[PDB]
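Student: What follows is a single structure, and I will ask about it in a moment.
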Amino acid sequence: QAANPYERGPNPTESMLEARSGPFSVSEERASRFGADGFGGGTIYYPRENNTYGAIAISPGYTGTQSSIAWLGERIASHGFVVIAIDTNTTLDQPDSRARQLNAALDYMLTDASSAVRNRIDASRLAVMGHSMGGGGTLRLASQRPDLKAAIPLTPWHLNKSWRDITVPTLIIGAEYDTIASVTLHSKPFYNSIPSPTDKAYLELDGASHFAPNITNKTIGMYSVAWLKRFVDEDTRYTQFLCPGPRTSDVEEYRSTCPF
Ligand SMILES: [Ca+2]
């Protein structure tokens, strides 16, 4: 019974979560393609403030690179996270290969990055996120690693529909007008398959394309950070944004196991 030891930054408001950056100024360190084993390298974003934070790996999708998710990895790092936006070994890698590479990237932050990075990581509080096939990779890694603290598949694609063994808090963000990873064949079937008691939520962005995750988006930003705050940091000051959650508005649909 004490102040949460993982709490970082001020008491949140909607406007703070919708803004382009959080309260921590951030610096970058390259994970070189010439120095990364098991994935294609990346950019680590980390808070300049010397404290420990949660560590998060983020995969792009098919034909995508670290630059299509960089805004999100930066935005999230600036709320007090060490985040790596990766490149994949090839841009054509499939979901389950991306799951292995999200796994290699966490190992990287933890063992291979510079002292400044490693010193800011609480190695026991990790999370993954992914766009489309990166999103399928996130589900797979979440399924193989019950020890992760959260998983956030964004407009996810995967041929396997059944994610029955996931026990890691998972927010699946869907895009209502996605023409590539339709919520009806991908996001909803994945979400529908995760059984109680796993915490989870499904948010479907109103009016949004498959590519909404590759452009600065306050709804993806606010809800991704609330989710990582609530589950990587156990930070209950963020539950108020997720429960009861968005009226369905910027949001086509919201389902959740609130209050978690
Ligand atoms: Ca609508």
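Chain A is numbered as in Swiss-Prot; shown residues: 38-285, 289-300, in order.
Quick reminder: no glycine exception, Cβ is built from N, Cα and C everywhere.
Just lifted these from Swiss-Prot, have a look:
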type	residues	note
ACT_SITE	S169	active site, nucleophile
ACT_SITE	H247	active site, charge relay system
BINDING	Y99, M170, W194	poly(ethylene terephthalate) binding site
BINDING	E213, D243, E292	Ca(2+) binding site
MUTAGEN	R67 to C	Increases activity on pNP-butyrate
MUTAGEN	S69 to P	Increases activity on pNP-butyrate; when associated with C-137
MUTAGEN	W194 to A	Decreases activity; when associated with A-99 and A-217
MUTAGEN	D215 to A	Abolishes activity
MUTAGEN	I217 to A	Decreases activity; when associated with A-99 and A-194
MUTAGEN	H247 to A	Abolishes activity
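Map these features onto the structure and tell me what's around them.
Tutor: Around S169 (active site, nucleophile), a 10 Å sphere centred on its CB holds 31 further CB atoms from the protein chains shown.
All chains included, 19 other C-beta atoms sit within 10 angstroms of the C-beta of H247 (mutagenesis position).
According to DSSP, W194 (mutagenesis position) is assigned to coil rather than to any helix or strand.
Within 10 Å of the Cβ of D243 (Ca(2+) binding site) there are 15 other Cβ atoms, across all protein chains.
Over all protein chains present, the Cβ of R67 (mutagenesis position) has 14 other Cβ atoms lying within 10 Å.
Classification of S69 (mutagenesis position) by DSSP places it in coil, neither helical nor stranded.
Sequence-distant neighbours of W194 (mutagenesis position) (same chain, 6+ apart, CB under 8 A from its CB) are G98, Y99, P132, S169, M170, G172, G173, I217, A218, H223.
Listed in sequence order, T192, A245, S246, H247 are the same-chain residues six or more apart from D215 (mutagenesis position) with CB atoms under 8 A from its CB. In the three-state DSSP scheme, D215 (mutagenesis position) falls into the coil class.
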Student: Per residue, counting other C-beta atoms within 10 angstroms of the C-beta, which of the recorded positions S69, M170, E213, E292 reaches the highest number?
Tutor: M170
Student: Across all chains shown, how many C-beta atoms besides its own are within 10 angstroms of the C-beta of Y99 (poly(ethylene terephthalate) binding site)?
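Tutor: There are 19 such Cβ atoms around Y99 (poly(ethylene terephthalate) binding site).
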Student: Between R67 (mutagenesis position) and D243 (Ca(2+) binding site), what C-alpha distance do you get in Å?
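Tutor: Between the alpha carbons of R67 (mutagenesis position) and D243 (Ca(2+) binding site) there are 35 Å.
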